[PDB]
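Here the structure comes first, spelled out in structure tokens, and everything after it is commentary.
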Amino acid sequence: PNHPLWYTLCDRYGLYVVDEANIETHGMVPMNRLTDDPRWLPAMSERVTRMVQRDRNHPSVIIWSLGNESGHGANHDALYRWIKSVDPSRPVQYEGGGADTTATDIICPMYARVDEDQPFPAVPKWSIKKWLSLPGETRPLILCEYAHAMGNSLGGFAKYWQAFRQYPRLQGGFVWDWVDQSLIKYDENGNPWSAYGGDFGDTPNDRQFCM
Amino acid sequence: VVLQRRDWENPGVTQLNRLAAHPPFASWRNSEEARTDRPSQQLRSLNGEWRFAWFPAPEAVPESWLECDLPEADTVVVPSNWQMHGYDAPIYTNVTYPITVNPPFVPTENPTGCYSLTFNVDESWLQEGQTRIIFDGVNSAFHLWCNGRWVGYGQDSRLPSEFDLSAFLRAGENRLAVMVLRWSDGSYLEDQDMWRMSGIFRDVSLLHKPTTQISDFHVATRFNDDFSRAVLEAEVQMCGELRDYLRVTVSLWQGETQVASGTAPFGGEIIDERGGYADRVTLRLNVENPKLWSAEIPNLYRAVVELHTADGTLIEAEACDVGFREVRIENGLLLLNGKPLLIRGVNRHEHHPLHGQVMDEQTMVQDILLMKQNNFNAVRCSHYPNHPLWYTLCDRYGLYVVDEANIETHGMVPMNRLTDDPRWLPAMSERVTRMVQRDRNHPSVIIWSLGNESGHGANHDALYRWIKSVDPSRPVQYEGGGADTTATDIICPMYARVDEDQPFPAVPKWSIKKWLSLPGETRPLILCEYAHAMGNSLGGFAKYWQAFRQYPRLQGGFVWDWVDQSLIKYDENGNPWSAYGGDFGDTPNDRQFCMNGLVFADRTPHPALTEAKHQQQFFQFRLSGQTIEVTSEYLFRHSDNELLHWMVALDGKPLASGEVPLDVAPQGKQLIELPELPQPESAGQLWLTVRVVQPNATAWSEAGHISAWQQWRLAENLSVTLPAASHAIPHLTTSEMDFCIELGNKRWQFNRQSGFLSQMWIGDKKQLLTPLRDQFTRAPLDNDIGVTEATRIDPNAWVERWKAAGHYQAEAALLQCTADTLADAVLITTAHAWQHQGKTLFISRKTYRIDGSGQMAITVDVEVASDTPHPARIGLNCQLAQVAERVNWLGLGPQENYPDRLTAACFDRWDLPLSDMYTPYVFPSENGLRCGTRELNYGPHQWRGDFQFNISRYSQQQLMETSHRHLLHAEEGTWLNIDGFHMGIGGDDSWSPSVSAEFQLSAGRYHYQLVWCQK
Amino acid sequence: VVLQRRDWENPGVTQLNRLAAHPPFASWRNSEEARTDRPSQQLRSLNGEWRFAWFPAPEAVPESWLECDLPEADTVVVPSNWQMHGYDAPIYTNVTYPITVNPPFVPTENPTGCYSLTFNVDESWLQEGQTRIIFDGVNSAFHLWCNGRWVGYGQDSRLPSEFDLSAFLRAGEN
Ligand SMILES: O=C1O[C@H](CO)[C@H](O)[C@H](O)[C@H]1O
Ligand SMILES: [Mg+2]
Ligand SMILES: [Mg+2]
Ligand SMILES: [Mg+2]
Ligand code: NA
Ligand code: NA
Ligand code: NA
Ligand code: NA
Ligand code: NA
Ligand code: NA
């Protein structure tokens, strides 16, 4: 959840907002180790429920998200249903565990390609065009993350937009991301420079991957 | 920190340092011991004598108690509830919380139980591995100390709390200290309609596991379309250091035969982008033609889970009973193994009249045996997880179980105030999740329930989905918020009636037949509670069973309930008696409302149990000419232990009999042709009675057990022969105050001022102590009373309508009393009016004809004002001088039966001791009626006609005035009530009028006739 | 008992004495001010300069800090991330946790930021009504004291934690 003023400005300027719970357990092995554990359900529930209690009156918020990169656990299903019960006015989405689980109203993959399948075991990233028409599948598809804009990038961006325009159920996506997470440091002359992972003695670190 | 934090007033803290929940463990170190389910050396019982001290509040517990014993403390058996030892009072309240409603706070005066134990621990237990303590039930919250050091904290009275004592223990002698709080924030979720007690009331044990251990295992069984093939899937979890040499073997046994086995190293399938569970393994075993589990045949396999090295060194084995069965809802029907169930259920609390809420194996087994013997196939764990052994016994004996989370918030306003509040979601979640984790491997559990009477809140929807996600093998149900909410797979109302709608705002109870077909509704309907069996009840039980059999999607229900929650108290002479709400100085209380059982607290059946048995029969019968058609309602079994015995009797006199083995496939039919029956010249009604007998003993019944019966009227020959003309003529004698009739050694006296027969003599011995008078009232049943009290009158209750109308106060006013001498008889004619404050309620017009044969024919014609509440009965009563040993009657019996509860009773000649003609309901009322009676014999007296009667040493007045059965005293002689007509007893519930229109005495005019003579 | 319970190593304790969550409030006492979304006298910003001291662990925090200002402490702008003032280093890691994966435990060496503020309140706030403090964002967990007395505890770095201070406040300086 963002600083409260953000939602006010999105209401007034006009942007559609996906409001997302402060839950990411990416580093767990497997990714759902905590989110499938009922002992972590209370901590997880407060991050979801208290977000809804705070932001439910903002028109700019159109979709609730259960968080990010925490696999798919039974806790997600419980909290999915909690939101569906308390606020039927907004769809609930969540990408974890393969982007099309029972805890999401929207097929919301990250970095699924336009034409190319990436058939990873358990959590494949199908071609977005192919994903829509898998046997039994009826949901809309909106990428929670796509077109990773790291450095000299956005090659093939036009391919997404052609597909979005052609396919009714391909309803777009969210570019990753808005702003480089570089920090200002100063050299011996007091001149400012842009710093990334590792430049603060921080180790281990993931270098320029924050930009 | 303990007194400072006050964790018992914080719904955010339900435990501290408590271990994860899991299925039953024993940590066998020998696979054969695991297979046979013999005792484990690694599982020690701490069910011995403990030290106990009672304190008014936790602030009153001295710090010295943590280190050493208190000398003031006593030595008490554990498990126990401390109220049962007399330390404080058990409280009976229904809905209203026993504490002020101020969540999460409890009273500052909070009865505190200080338990302690000094015990030996062998060195071997501490050298290697993990030693844990298991508290199966602590009501309602507790802190734990080991050797002076604080271990942890736990809430939820009805699930085990486990703590690691490895670092706390020493070799030789150790000491445990348990501070048990009566009230906590957990009490807000424990508002079940039952005695409020406290203490360590379930088993305490120590469990030794190796460091490298089985920490969890789940068993699933999936099937092909015709159940001829199964896959058993066992997920196994380990704790400790992961090693390449580690293996799990899951083996499946049928007796001493191994049927299947699987071995694998640890390392589950890839699950997401970060891999899989390295500490888990899933074993898959094929089983061809599995023997299927059901309540009909509880076929079980044994699964042994061995944790071992690749080379075959056993580390430990755990085990469980496996029942191969599939539970699913398809096309609106609940199916077991592909077949639609008919639930013959009962709700059962864990209650013992001496030990309170402590369960023992003997009582559990006693209950299961009686249940199955009375045609029950299902039990609801109202309203909490049970003692672990219960599920084992249900697995093995064969009963379907609804396992229900320990959550009831009935007393909140509105009912969902806590369950719709996300701040209470963590506490609720643990009561659901830890139940599922414990019980998921028991085949007897077929349905999960989210609790009871907590309204419908968002927390229910979340937890409904959690169960659906973690365990798709069982439907989830919940009644709160109107019984058909989004949190239930089954429409599961309580006390919804068969035909009658009850359209309450927001939460209507529709007629069950109507509910099924409401627009858009497709789910099965099974009542979580119906036929409230409080006192003289179960009127209209047959109506439910007719509907269940007719409607596919009406798949039965659970009777409320199994056993009276009465408690033993002792009088000044040390004699035991049954007590209910308020008898312990507990206030506020809900009096007798804790006693709703089919059996008394000591498991003696109420009369209603036989009505339940008959209606829940598994064989249905039809008669056509000489052909009996038997239909089986078994879904799985053939009738391989059943014979049909038939008997034809003329007014109780046996004419012919025989037996035919039953050979009926499940759901099949068998035609049985009766032989030619010789037509008796003698007058009367021929009756056919059939019964299904089990020739062989079973695990649940004795040889010769009767499982089903039915009766039909056959040919009737009406009597047309005139009685022999008498050579004597009765003589009439008249005074101002009496009409007297004399014939031989017999005399009748009619009082001319009262207009009643005041006395009768046989050889100058008086026969009456009280005159023969009309009676229109009964000592009110629990169903007549409802929730009415002196403090707050419910004007709608039958008793209150009768009282307000003056039915109990109404005095007979004589209108006419004449005597006429006839050719061979004396005729007495009378007329009476019963009036209250100017209003005539009833008129009784009678003739008494005494002939030369000594017989007195009584003809009664009664008028009842259309605008007075329909009367409880229309009959006569008197107090006879005679006290005789036996009661002999031709009519319905042998047990107590009422107009809306007489289907189980059979027409025949019955002969019982007088005491059996009285039903010792703990709260006294009208009781012991027998209907459809054509002849009654008592001492020298015989009454003939077509009447209902009861007979006992207690007047209706005394029954009405006495609140406990132990306070009743036998009156002089015998009170006889002979009714032409009697109102139904009802019982669809016991808090509103429930007697159906067809059983109300609303006809306005009534006629009956009796002949009184000397036997 | 704060150091003894270690609420920051217990996923069963995510708060203590925290008020219920709700939509943005300003408690206007004038309907027209509410309509126009103009400032409310009942909603006061504490975004001013605070006193701050960095510690390597909660065990290193002296008990005297509860009662009075540490002279070694600095005056800093709040809201702030203390890494941006140079007290310790910001860490950039993607997937791998910045701490050893051993739930629910965290490193014993646990950088602790001790924030303090001396302030006064309107006299009318002491006589009637309810005064709460709202922390819109605290990363990652915190204990709160008012006038030497323990108030509560909060987790979740990205939602407001609110606590009732009505029974803790006094006339003059707090
Ligand atoms: O509705 C109910 O009726 C019963 C009345 O005896 C009893 O209180 C049950 O616990 C409750 O669920
Ligand atoms: Mg608590
Ligand atoms: Mg209740
Ligand atoms: Mg914590
Ligand atoms: Na589109
Ligand atoms: Na990045
Ligand atoms: Na049915
Ligand atoms: Na009851
Ligand atoms: Na047979
Ligand atoms: Na009575």
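Here chain B follows Swiss-Prot for its numbers: 10-1024, in order, are the residues you see.
If you're wondering, the header gives X-ray crystallography, 1.9 Å.
Using N, Cα and C of the backbone, Cβ positions are placed for all residues, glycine too.
While the structure shown retains the original residue, Swiss-Prot records the mutagenesis experiment B:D202 to E or N with this note: Causes a significant decrease in binding affinity in the absence of monovalent cations or in the presence of potassium ions, but only a moderate decrease in the presence of sodium ions. Take the CB of B:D202 (mutagenesis position) and look out to 10 A: across all protein chains shown you find 22 other CB atoms. In the three-state DSSP reading, B:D202 (mutagenesis position) counts as coil.
Looking at Swiss-Prot, the entry for mutagenesis of B:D202 to F says: Obliterates all binding and catalysis.
Per Swiss-Prot, Na(+) binding site is recorded for B:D202, B:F602, B:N605.
One mutagenesis experiment named in Swiss-Prot is B:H358 to D, F, L or N, and its note says Less stable to heat than wild-type. Causes significant destabilizations of the first transition state. For the recorded site, B:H358 (mutagenesis position), the DSSP three-state label reads coil. Sequence-distant contacts (6 or more apart, same chain, Cβ under 8 Å) of B:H358 (mutagenesis position) comprise B:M203, B:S391, B:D570, B:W571, B:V572, B:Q574.
Under mutagenesis, Swiss-Prot gives B:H392 to E, F or K with this note: Essentially inactive unless very rapid purification. Causes very large destabilizations of the transition state. Look at B:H392 (mutagenesis position): DSSP puts it in coil. Take the CB of B:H392 (mutagenesis position) and look out to 10 A: across all protein chains shown you find 25 other CB atoms.
Annotation source Swiss-Prot lists Mg(2+) 1 binding site at B:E417, B:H419, B:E462. In the three-state DSSP reading, B:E462 (mutagenesis position) counts as coil.
Of all Cβ atoms in the protein chains displayed, 19 besides its own lie within 10 Å of the Cβ of B:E462 (mutagenesis position). In Swiss-Prot, the entry for mutagenesis B:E462 to H states: Slowly inactivates galactosidase activity by reducing the binding of magnesium. It increases binding specificity. The structure shown retains the original residue.
Annotation comment: Swiss-Prot describes B:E462 as active site, proton donor.
The secondary structure of B:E538 (mutagenesis position), as reduced to three states from DSSP, is extended strand. Here the residue is the original one, while Swiss-Prot reports the published mutagenesis B:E538 to Q with the comment 10000-fold decrease in the beta-galactosidase activity.
Under the heading of mutagenesis, Swiss-Prot lists B:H541 to E, F or N and annotates it as follows: Poorly reactive with galactosyl substrates. Less stable to heat than wild-type. The number of other CB atoms found within 10 A of the CB of B:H541 (mutagenesis position), across every protein chain shown, is 23.
According to Swiss-Prot, the Mg(2+) 2 binding site annotation covers B:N598. Residues near B:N598 (Mg(2+) 2 binding site) in space but far in sequence (CB under 8 A, at least 6 apart, same chain), listed by position: B:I100, B:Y101, B:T102, B:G590, B:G591.
Mutagenesis annotation in Swiss-Prot: B:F602 to A, described as Decreases the stability of the loop 794-804; the structure shown retains the original residue. Shown in sequence order, B:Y101, B:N103, B:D202, B:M543, B:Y589, B:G590, B:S999 are the residues of the chain, 6+ apart in sequence, with a C-beta less than 8 angstroms from the C-beta of B:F602 (mutagenesis position). DSSP assigns B:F602 (mutagenesis position) to a helical segment in the three-state reduction.
Look at B:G795 (mutagenesis position): DSSP puts it in coil. Take the CB of B:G795 (mutagenesis position) and look out to 10 A: across all protein chains shown you find 20 other CB atoms. Quoted from Swiss-Prot for the published mutagenesis B:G795 to A: It forces the apoenzyme to adopt the closed rather than the open conformation. Reduces the binding affinity.
According to Swiss-Prot, the experimentally introduced change B:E798 to A or L is described as follows: The catalytic efficiency is not increased, when the sodium concentration increases. Taking a C-beta cut-off of under 8 angstroms and a sequence separation of 6 or more, B:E798 (mutagenesis position) has no same-chain neighbours.
Among the mutagenesis results in Swiss-Prot, B:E798 to D or Q has the note: Small increase of the catalytic efficiency, when the sodium concentration increases. The residue drawn here is the original one.
Sequence-distant contacts (6 or more apart, same chain, Cβ under 8 Å) of B:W1000 (mutagenesis position) comprise B:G795, B:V796. According to Swiss-Prot, the experimentally introduced change B:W1000 to F, G, L or T is described as follows: Decreases affinity for substrate.
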> Three states by DSSP: which one describes B:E417 (Mg(2+) 1 binding site)?
Replying inline: strand
>> To the nearest Å, how far is the Cα of B:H392 (mutagenesis position) from the Cα of B:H419 (Mg(2+) 1 binding site)?
In response: 12
>> Measuring Cα to Cα, how far is B:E462 (mutagenesis position) from B:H419 (Mg(2+) 1 binding site) in Å?
In response: 5
>> Whole-number answer please: how many Å between the C-alpha atoms of B:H419 (Mg(2+) 1 binding site) and B:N605 (Na(+) binding site)?
In response: 18
> Between B:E417 (Mg(2+) 1 binding site) and B:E538 (mutagenesis position), what C-alpha distance do you get in Å?
Replying inline: 15
> For B:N605 (Na(+) binding site) and B:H541 (mutagenesis position), what Cα-Cα distance in Å is obtained after rounding to a whole number?
Replying inline: 7
> Does DSSP put B:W1000 (mutagenesis position) in a helix, in a strand, or in coil?
Replying inline: coil
>> Give me the long-range Cβ neighbours of B:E538 (mutagenesis position): same chain, 6+ apart, Cβ under 8 Å, in sequence order.
In response: B:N356, B:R389, B:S391, B:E488, B:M503, B:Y504, B:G566, B:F567, B:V568, B:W569, B:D570
>> I'd like to know which of these binding-site residues, B:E417, B:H419, B:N605, is least surrounded, judged by other CB atoms within 10 A.
In response: B:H419
>> Please list, in sequence order, every residue of the chain apart from B:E417, B:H419, B:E462 whose Cβ lies within 8 Å of the Cβ centroid of the Mg(2+) 1 site.
In response: B:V104, B:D200, B:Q201, B:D202, B:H392, B:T418, B:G420, B:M424, B:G460, B:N461, B:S463
> Can you list, in sequence order, the residues of the same chain other than B:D202, B:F602, B:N605 whose CB lies within 8 Å of the CB centroid of the Na(+) site?
Replying inline: B:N103, B:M203, B:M543, B:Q574, B:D599, B:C603, B:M604
